[PDB]
Amino acid sequence: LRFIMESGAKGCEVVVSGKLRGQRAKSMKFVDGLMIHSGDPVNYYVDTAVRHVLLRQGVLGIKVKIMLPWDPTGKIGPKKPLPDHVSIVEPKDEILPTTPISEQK
Amino acid sequence: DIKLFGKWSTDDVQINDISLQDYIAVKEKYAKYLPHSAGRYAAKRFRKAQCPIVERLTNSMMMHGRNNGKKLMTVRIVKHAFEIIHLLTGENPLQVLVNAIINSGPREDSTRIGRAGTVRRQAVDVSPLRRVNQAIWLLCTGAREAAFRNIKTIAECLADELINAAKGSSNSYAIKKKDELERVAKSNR
Amino acid sequence: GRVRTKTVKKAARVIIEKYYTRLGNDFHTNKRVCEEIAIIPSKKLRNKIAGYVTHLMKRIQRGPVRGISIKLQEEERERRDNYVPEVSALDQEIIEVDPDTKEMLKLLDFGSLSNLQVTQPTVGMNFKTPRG
Amino acid sequence: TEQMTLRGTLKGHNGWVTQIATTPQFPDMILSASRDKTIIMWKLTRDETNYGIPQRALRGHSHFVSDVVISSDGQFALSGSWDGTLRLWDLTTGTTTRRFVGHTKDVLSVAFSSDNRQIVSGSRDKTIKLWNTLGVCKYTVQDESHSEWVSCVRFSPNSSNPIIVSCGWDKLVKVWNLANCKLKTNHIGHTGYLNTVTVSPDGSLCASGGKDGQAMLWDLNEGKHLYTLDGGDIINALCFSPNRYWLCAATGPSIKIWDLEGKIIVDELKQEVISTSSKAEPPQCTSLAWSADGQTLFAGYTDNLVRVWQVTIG
Amino acid sequence: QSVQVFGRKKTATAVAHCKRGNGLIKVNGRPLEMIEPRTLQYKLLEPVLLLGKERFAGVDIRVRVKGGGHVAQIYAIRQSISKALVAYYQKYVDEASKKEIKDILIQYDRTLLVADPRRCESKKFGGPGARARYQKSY
Amino acid sequence: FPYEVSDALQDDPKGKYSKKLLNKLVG
Amino acid sequence: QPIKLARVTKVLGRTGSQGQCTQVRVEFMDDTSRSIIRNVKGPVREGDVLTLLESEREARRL
RNA sequence: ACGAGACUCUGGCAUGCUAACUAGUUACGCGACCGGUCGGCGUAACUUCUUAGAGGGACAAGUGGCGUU
C-alpha cells in the first residue's frame, strides 16, 4: 500500500482472504485513498488483480485494486482533449500594475 | 371549409356550459382534421389530460387485452362508430352520442368515503369532464356487453345499447350494476 | 424525481459566482466556460448544469442567492453599507426623558442640559402578561 | 440633436442582430443570423401586417450560425458554424452550393481588411491553417498575426494604405499590414477580459473592453495608450461607430447614446410598448448594424425583438 | 428536383422521388384512391380531393412505400402528402404561401410528426417475458 | 512496534489466546 | 338539489386509501355565504366552474 | 471517503455522412406510356428509407399554480 501511494495512485485497496491465524479463515483488507466501486469508470479507472498463494495450511487469495490518475501513462500532464472525469483546472488570475502610470520603454 | 361530403356538416356542436373549457380542449389550437393521428401522450408530462370524447370512445371499450395487435382495428371502429351511429340517427353521430349520454348516465357515480371505503359509496357530484367521459365509458362497455355476447342478430345492437344506456331497459348487466350504484346514491340522499 | 445532485449544484454555483459576466440565460456559454477552465466530460451533465444555472439566474434577478456572491451584488451591498445619512438619527432637537432617568442624569452632573424634555411616565404600573 | 418616433410593430420574427459586419447594402434586402438553427432574411414592406418577411430560407444546415455575411454582390459570401462549416449559400433559391470548414473553433466572425484577400478566422484549437476560396494555400499565415484567441477583425473601407488590426479575448490587440508583415506593438493590462469589441478601420483609435462596458481607446499610431471612456453594461457590443462619432450601448431598458456635445445621455426617443419577453432581466445588446448612408440603424437584443432606427418622419 | 422531406412512419421503408406531374401514391400497385387496407379509405382521401383534384398535378412523386401493416402505410401516405406539399410550396412558391399552407397543414396536425426512441422491449432472465416471472407467490 | 502478536489478537480478540496476546502487548 | 355555475376557488388535493378522491370545496359563484367540501373521484382542477347538482351530504369522515 | 447520482450499452429523433457494386438514383445510350427497365456497363454530386453503421442537439432565449417562493 505504501508503494502504491508512493507510486502516484490516488487510492488502493488490497484484500488477503483465507487462513492467516488459526483454523478459520479471515478476510483482511486495507484501503486508503479513493476507490470507485460502481459505474462504467471502474474499467478505465480501476485496475484489479486476483491471485492465489499456497501455504502449509491452505491457499490465500490476494485481491489488489488500484485507482489511476487522469491522463495516460500515469499522469504525465494535460494533453490533447480526451476528457474522462470531473476536474477543476484553475489557472493563474490576471494581475494589474499598481503604479498609476503605465509601462514606459 | 372542411366537412363530410356534400351532405353532412360537423359544425353543429354547441353546448355553451362555460365549464368544458378547463379539461375539454377546444380553446386555441387542439383541432384536428384527423380522428386520431398516432398520439405520443405517454412520453409527455401527463399532457394526456386534455383528451376529447372521440378518443375516449376509441380507447375505453376493449375487454381485457383481446383487441390489441393492430391499432388498425381502433381506427376502423372509430370510423364505423361514426358511420353506424350516423345510420341509426340520420344526423351527426357525435352530436346524438352526446345527446343520448348526457340525458342519462352518472348523476352521482361510484366514489368512496373519507380515507378508505368499500362497504358503501358516496353520491358524488360528478364533474362534467368525468361525467361525460365515464358516460362514454358506460356506452362503450355496454356496447361490448350487448353487441358482444348477444343472443340476437347483431346489426341493431347499438340501438339496443342506446336503449339500455339511456332509456333504461332491464337487459344490460352494467346498467343494473349502475342501478345498484344509483340505489347507493339515493341512500346518501 | 428531478432533484439536482450536489455535483450539478456545486458546479453551477461555482460557474455563476466566478464568470457571471459571460453567463446570461443560455447553455453553450456554460459548456464553453466549462471546456475552457473546468471541463466536464459528459453531456446530460452539461444539460443539467445549464438548466440549473438558468434556474439560478431566474432566482437571482429578484434578489441575491444565499450560496452565490457576484462582484455586482457585493458592490451594491457595500455601497448600501457605506451609506452616510445627511442628518444623523441621534441628532434630535428634543429627547423625551422619564423623570427617573432625568434624576439619574442630574446625579451624573448632567442635569443642566437643555436638550431634554421631561415626559410624564405611565399612569399605571402593570407591565406583565397575565399568567396562564 | 434629432427627433425620432417609432412606427410599426414587430410581429413576425424570432431572430436578433447577432453579427453583421458593417457593409454597404440596399435598404430593402438585409441579412442576419439567429439561434434557431436557421438563417433569417429581411424584406422591407413598411406595413403593420408584417414588420419583416424572410426572403428565402437558406436551408441545409444542422447547427446555429455565429457569423453570416453577404457581400455587395450576391455571389460572394461567407458564413460559419459552431463546428465551423463554411457553406456557400445562394440567395436566388435558398439552397446551399458548396461546402468547406471555415471556423476551426467557433469564433465571432471572420477577419476583414482593406484588401479582402486573407481568409483567417480565430481558433482556440492551436491549429491555424490558411483558408482560400480557390482551394490552394499559397502561404501559411501562422505567426505574428494571432497570438491568442482573436475575437473579431473589422472592415477597413478607408482612403489610405491598408492598416488592419486583430482584437482578442486575451487583453491584446495587434496591428497588421501587408507592407509591414511585422508586429509593431502589443497592448496589455485591462482589469477584466474581453467578449467582443470593434476597432478603427483606419487604425487610429482601438476600442477594447467589455468586462464592465468601458471602451478603452488605444492609439495605434505609436503603440501607446490614448484614453479610456465609459460605455454600457457587460455585453459583447461596445461599438464605436465609424459612421457616427456617437456612442450607442443598449443597456438596461434603453439604447443609451452619447453625443459629441457633452458625451452624456440627452435623448431616448423611445415609443415602444412593454412585453412579457422583457419582464425578466433587462434587454442587452450583442451587435449593431449601420447604413452606409448614415441614416438607418439596426440593433439587436436578448428580448427576441429587433429594434430599428429609421429616418422617415411619418 | 430535390425537396428532401421524405415520409417515414414507424420503420416502413419509403421513397419520395420528385419530378413534375400528378401527385400519386402507389401502394402494392394500388394507387392512392384505391388502397390496400380497403377500410381506412375516407380517412386518407378526405383532405385532398375535397379541395381539388388537379391539386396534386404540381409535381409527381414516386411514393412506393413497401409498408407492411395498415397503421404502417396508412398515415404514412398522408405524412408523405403533407410533407411533399409543404416542401414544394416552401422551396418553390414563396414565403407567404409557405405560411398559409403551413397553417392549414398544422390545423391538419398540431404536433405529432416525430416521436421518441421506443419499440417492443427486451426480455430478462428469470421470466418468460419482459416484465413477468415464473410461478406466483401469493 | 511488534505486529505479529497484534495480528494474532486482531484475528480473535476474545479467543483462547486473547489473554496471553494482550499481556504480551502490555509493557 | 340546487343548479348553478359553482365557482371553485378551493381545491386542496387528494386523500383516501385508493388515492383517486380529491376534496373539492364547492363555493357558489356570487353567494359568499356557504361552501361544501366533497370527496369525489376524477381530475377536478383548481379554478374550474362546477355544475351544481347537490349542496349537502358533504365528504363523510370516520 | 465508499455507496446513490453522474458513468456505460440500449431503445416509434436528424435533410451534414464532400457515403456505400448488397438500397433507389439530376442532366448518359435503352425505354410502349399520361424526364423513368442508367438497381439489368458504372453517376465521379446522391441518400430518403438500409447500414441504429461514424460525427448531434433542444427543459427551461418557457407558462400557470402549490411550496418558507
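The residues of chain A that appear here are 123-227 by Swiss-Prot count, in order.
This deposition comes from electron microscopy, 2.8 Å.
Cβ from N, Cα, C; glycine included.
Cβ neighbour count for A:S139 (mutagenesis position): 16 (other Cβ atoms within 10 Å of its Cβ, all protein chains included). Listed in Swiss-Prot as a mutagenesis experiment, A:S139 to A is described as follows: No effect on phosphorylation by PRKCD.
Listed in Swiss-Prot as a mutagenesis experiment, A:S149 to A is described as follows: No effect on phosphorylation by PRKCD. Within the same chain, residues at least 6 positions away in sequence whose Cβ sits under 8 Å from that of A:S149 (mutagenesis position) are A:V137, A:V138, A:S139, A:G140. In three-state terms derived from DSSP, A:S149 (mutagenesis position) belongs to an extended strand segment.
Per Swiss-Prot, mutagenesis A:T195 to A is noted as: No effect on phosphorylation by PRKCD. According to DSSP, A:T195 (mutagenesis position) sits within a helical segment. Of all the Cβ atoms in the protein chains shown, 8 others lie within 10 Å of the Cβ of A:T195 (mutagenesis position).
According to Swiss-Prot, the mutagenesis experiment A:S209 to A carries the annotation: Reduced phosphorylation by IKKB. Just so you know, the Cβ of A:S209 (mutagenesis position) picks up 14 other Cβ atoms within 10 Å once every protein chain is counted.
A:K214 (mutagenesis position) counts 5 other C-beta atoms within 10 Å of its own C-beta, drawing on all protein chains shown. Among the mutagenesis entries in Swiss-Prot is A:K214 to R, noted as: No effect on sumoylation. Abolishes sumoylation; when associated with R-18 and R-230. Abolished ubiquitination by RNF10 in response to ribosome stalling and deubiquitination by USP10.
DSSP classifies A:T221 (mutagenesis position) as coil under the three-state reduction. Neighbour density for A:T221 (mutagenesis position): within 10 A of its CB lie 7 other CB atoms from the protein chains shown. Here Swiss-Prot notes a mutagenesis experiment, A:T221 to A, with the remark: No effect on phosphorylation by MAPK. Significantly reduces phosphorylation by CDK1 and nuclear accumulation. Greatly reduced phosphorylation by PRKCD. Abolishes phosphorylation by PRKCD; when associated with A-6.
Quoting Swiss-Prot on the mutagenesis of A:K227 to R: Does not affect ubiquitination in response to ribosome stalling. DSSP assigns A:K227 (mutagenesis position) to coil in the three-state reduction, outside any helix or strand. A sphere of 10 angstroms centred on the C-beta of A:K227 (mutagenesis position) encloses 5 other C-beta atoms.
Note: the Cα of A:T221 (mutagenesis position) and the Cα of A:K227 (mutagenesis position) are spaced 15 Å from each other. A straight line from the CA of A:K227 (mutagenesis position) to the CA of A:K214 (mutagenesis position) spans 26 Å.
Between the CA atoms of A:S209 (mutagenesis position) and A:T195 (mutagenesis position) there is a gap of 18 Å. A:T195 (mutagenesis position) and A:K214 (mutagenesis position) are 26 Å apart (CA-CA, integer value).
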